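One structure is given below, encoded as structure tokens.
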Amino acid sequence: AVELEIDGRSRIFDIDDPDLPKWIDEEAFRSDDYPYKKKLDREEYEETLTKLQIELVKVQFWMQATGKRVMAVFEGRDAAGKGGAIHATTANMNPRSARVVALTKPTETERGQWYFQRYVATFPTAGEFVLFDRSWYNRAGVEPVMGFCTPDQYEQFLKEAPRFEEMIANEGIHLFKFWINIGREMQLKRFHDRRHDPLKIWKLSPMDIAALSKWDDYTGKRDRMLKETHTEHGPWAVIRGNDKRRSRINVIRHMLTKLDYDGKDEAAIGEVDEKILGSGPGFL
Amino acid sequence: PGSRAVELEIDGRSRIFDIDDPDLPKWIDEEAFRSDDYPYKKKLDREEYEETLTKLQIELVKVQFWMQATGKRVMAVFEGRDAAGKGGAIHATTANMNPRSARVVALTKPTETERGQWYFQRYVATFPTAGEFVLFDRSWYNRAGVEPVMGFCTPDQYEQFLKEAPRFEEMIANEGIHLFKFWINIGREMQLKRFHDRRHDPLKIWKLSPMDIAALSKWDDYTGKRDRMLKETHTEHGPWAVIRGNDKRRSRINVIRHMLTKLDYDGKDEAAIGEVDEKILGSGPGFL
Amino acid sequence: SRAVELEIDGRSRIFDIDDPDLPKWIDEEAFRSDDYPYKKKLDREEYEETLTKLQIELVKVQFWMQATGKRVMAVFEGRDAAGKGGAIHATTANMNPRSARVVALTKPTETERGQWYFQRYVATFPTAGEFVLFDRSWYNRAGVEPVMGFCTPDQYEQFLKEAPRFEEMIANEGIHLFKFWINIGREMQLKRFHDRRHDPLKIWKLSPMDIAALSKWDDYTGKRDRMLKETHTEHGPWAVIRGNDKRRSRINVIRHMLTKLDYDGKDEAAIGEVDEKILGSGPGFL
Amino acid sequence: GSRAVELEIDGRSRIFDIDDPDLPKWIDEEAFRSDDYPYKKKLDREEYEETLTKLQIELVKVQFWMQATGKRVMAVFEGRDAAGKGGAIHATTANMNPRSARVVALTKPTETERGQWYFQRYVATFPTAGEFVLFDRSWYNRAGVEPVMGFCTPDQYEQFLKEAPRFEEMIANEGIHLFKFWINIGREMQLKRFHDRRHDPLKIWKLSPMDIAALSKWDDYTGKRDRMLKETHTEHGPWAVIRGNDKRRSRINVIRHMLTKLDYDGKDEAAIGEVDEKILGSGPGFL
């Protein structure tokens, strides 16, 4: 079990415990000042998603004609729900043009290269929607927190990421960056859900469990990054992710509003929820 | 419309199929499921399917762990007719697998450089490293079906492919990589029904191309190329598993059970695997 | 039947490349064309001697690079027949081909064409220790591509604006980027073309395109100056070489590189001095 | 004498000291004629350059011919350390268009590559239409350096001798023309060229501590050579074996064999000359 300190109070969390203790279970949803008291009605979420998806088919037909290229980054804490936001957007997309980049950790050869090199290799050709599991922003989160990269390297990445993204925007590739937020209790509940589901247990490693008393360590790095890497060229979208249903819908609503695609049905997109989707610093 | 309407011979019987017409004619709609001597009258129960699938996927988590521990490498090839259900079979396999060790290879048309290479060069480029599970959406068997039928390869290149594929697969087997090859069959009416489902679902419409619709009359040619491919390339080192795929639930379940049965993985639970259904999964030519 | 009509600095001549008689006005002017600073070609024995000392320092550079993990890219651009390849071979002849490699990319595929222009060049960037020389670089879009209409004037003007940003990131990373422009005089090009035509070890180096593009000399002069102007920056400076004499061209390319590399075991006496009459910086030299 | 070493030069004990800039006469005077080299002296350099020039003009034809037919060629060069592989390659490629004649110089296997099929990283380098691909080191590092040095397992080395013929059958079935050259030198000759390398500042990087130590492992490598030529010399993959003591004669006859075997358009059989059977032989038993 892990000794913690949740907003002033010292707490005891056993992940191998098949029982979720009261202060996680009852707190998880509202954690981190989540704006809503319960989950989105499911029927209503599913019928919204279908509509958003039918839109995303319009997008991809338009992408194939204009040759328009789109890139989509998803970052967040462990279990913030990057993958479910990714699978929501691509589930009913053509995997020929919409592809998910899942890069393993750098090889030796990749380590002596320009950090951005292996990301460049995955960049879109005419018409491609490229989505990122892990992005070049491991250098602004996991790597300096875990000391997988030097301070100087992290510091260079913060400096180089906007020059990198100016190049992308100047090329006319449309980059989205989504930071997905969850409250501390949610992470714990989700971590626990993974542990006790034989279908999701491979997602945990002892490291992820060791790095639970590194919340603030990660809070620090999050805030540095968003201020320092949110440019006009590369804006950051920040999502409240406690409810995955709301997180998915607003991710897709945001992208749809931002892309000037043929056959765009504004009634079907609806309103990006101001309570859920923000911009850069000042939102969290 | 009636604008893309086409005449078809459905088992020595003439018929017109209009894909843009949102009404599905009874000669398809009522005949789809049992078409081509399908051994069951109804679709596998939805909730039973999901229950069995979950058990099977837990076993796949055991396979993945065993593969990492041992460096073991697997390759799975999925072929069949258009809309046969190759992608759902793959997705059912990898839905709850680690994507950094189970990856899907989906290669696009050959570039100029590639056409001048050895046919297999660009597939070797995707081969597994240790612990990797590689699934092919379209494989090298593109030259055994789609390429000759449409004239994308010469008759000589086809003949040459049928000769070379066994040899290539022997290299794969001697290297210690486990290759599976799945042929997923559906009945003619079921293809049509699926084509129709696709046209009239705005989520699936993109699955249909012009090419797809014209190739509907080329059904008997595909049967020949199919039969000749199974005949020539079913070998000891590279067996064809042949799936009756009218019911996608029984198809996905039996694809996975077969793989689990042939893999000698750690923590294997035969009771959770269950029994491969011999009415659904058969072997090489003659099953079909 | 392949004879071209040309205008050499306010004077009209015809050039038949397939006539083995090199006319006087080429033969007598090839060498000193374009205000070349020297009376004659550098003697062979002295060239070979000096090149040896230079390739020995290149061995020291390689060993330092393997040790410090240092990374170098060397870009070579010029008119046709300038001697880009000769200068690359002079550099790499006595270096380990497993840490010093040459990049010679062919025309872009359908896929590479729909991509970031710089994507396929980034694929070829060095890992630790590596020296990468470019046969044709991203500067084909600041040379052949707009002149020959292979890229749009919008794509050309986009490249001119984007290449210093590219080179900024290269420099920021600490990959040392060398760019050489190899200048030749007009009459020297004609001789070299004719040399290639009438020598069977060299005839494949020609195209009917290169011969057609002889009339395009002044247009190419235009794109040269434009490029050296826009894309000569602090993080990516252009070195300009007078290449009429291939021997002095090669020696100074290497001299420039050794001078700028702060490697262990370096011997200034062995490098000697860069010939300011052969090697200039940026525009305002030609 | 800090890296000096004792050797059994044909049952006769001997001390070689590489870092001594003076070459002992038992090497210097014996190198050229080692391993019963059929000739007394070096091929005259001008005659060599004149011959090479003609061979290279024939190689321009090959290239034009390959581009028009799409014909593909691979050339593998193996031999002991310092046998002369890079030299045979550069004599081939010096006046060829590098846009279609490429030299493959593969570094050690990465970790990813080690868990792949042995041949996968080499298939990645295979020719497209009209390409001529030359290999500095090839897949035959599993037949030689790897077993001897323990970089691969006995099982992997055995695996390799079995698979290489199959691989080469696929290459031949595909219509790609594979040449395989083994370049032999005498023991004394190797030592001389090692010494040349050590004491030439242009060449010293070609020498490694590993290479010096493996000078005792001569007989070891002899065994691997003979066994590899035995198991992998087949009809679809013949080994051409070159006596390479003279680098000029080796380069010339490597090139003549290739010319001789390619039925290229413009072929001037008189310009090719005759392959010297004292220098080039085939498969096992030649040496």
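Numbering, chain D: per Swiss-Prot, residues 13-299 in sequence.
Recorded method is X-ray crystallography, 2.2 Å.
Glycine is no exception: its Cβ is also placed from the backbone N, Cα and C atoms.
What Swiss-Prot records for this protein:
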MUTAGEN   D:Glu90 to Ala  Loss of activity
MUTAGEN   D:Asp93 to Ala  Loss of activity
MUTAGEN   D:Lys97 to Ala  Loss of activity
MUTAGEN   D:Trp194 to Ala  Strong decrease in activity
MUTAGEN   D:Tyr233 to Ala  Strong decrease in activity
MUTAGEN   D:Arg263 to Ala  Almost no change in activity
- Considering only the mutagenesis positions D:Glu90, D:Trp194, D:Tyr233, D:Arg263, which residue has the minimal Cα-Cα separation from D:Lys97 (mutagenesis position)? D:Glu90
- Candidate with the highest Cβ count within 10 Å, taken from the mutagenesis positions D:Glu90, D:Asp93: D:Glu90
- As a whole number of Å, the Cα atom of D:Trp194 (mutagenesis position) is distant from the Cα atom of D:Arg263 (mutagenesis position) by 12
- For D:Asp93 (mutagenesis position), what is the secondary structure state per DSSP, taken as helix, strand or coil? coil
- DSSP output for D:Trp194 (mutagenesis position) maps to strand
- Among D:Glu90, D:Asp93, D:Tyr233, i.e. the mutagenesis positions, the one with its Cα nearest that of D:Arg263 (mutagenesis position) is D:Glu90
- Task: Write down the Cα-Cα distance for D:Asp93 (mutagenesis position) and D:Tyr233 (mutagenesis position), rounded and given in Å.
- Result: 10
- What three-state class does DSSP give D:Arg263 (mutagenesis position)? helix
- Which of D:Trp194, D:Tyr233 has the fewest nearby Cβ atoms, counting only those within 10 Å, among these mutagenesis positions? D:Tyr233
- The correct three-state DSSP answer for D:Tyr233 (mutagenesis position) is helix
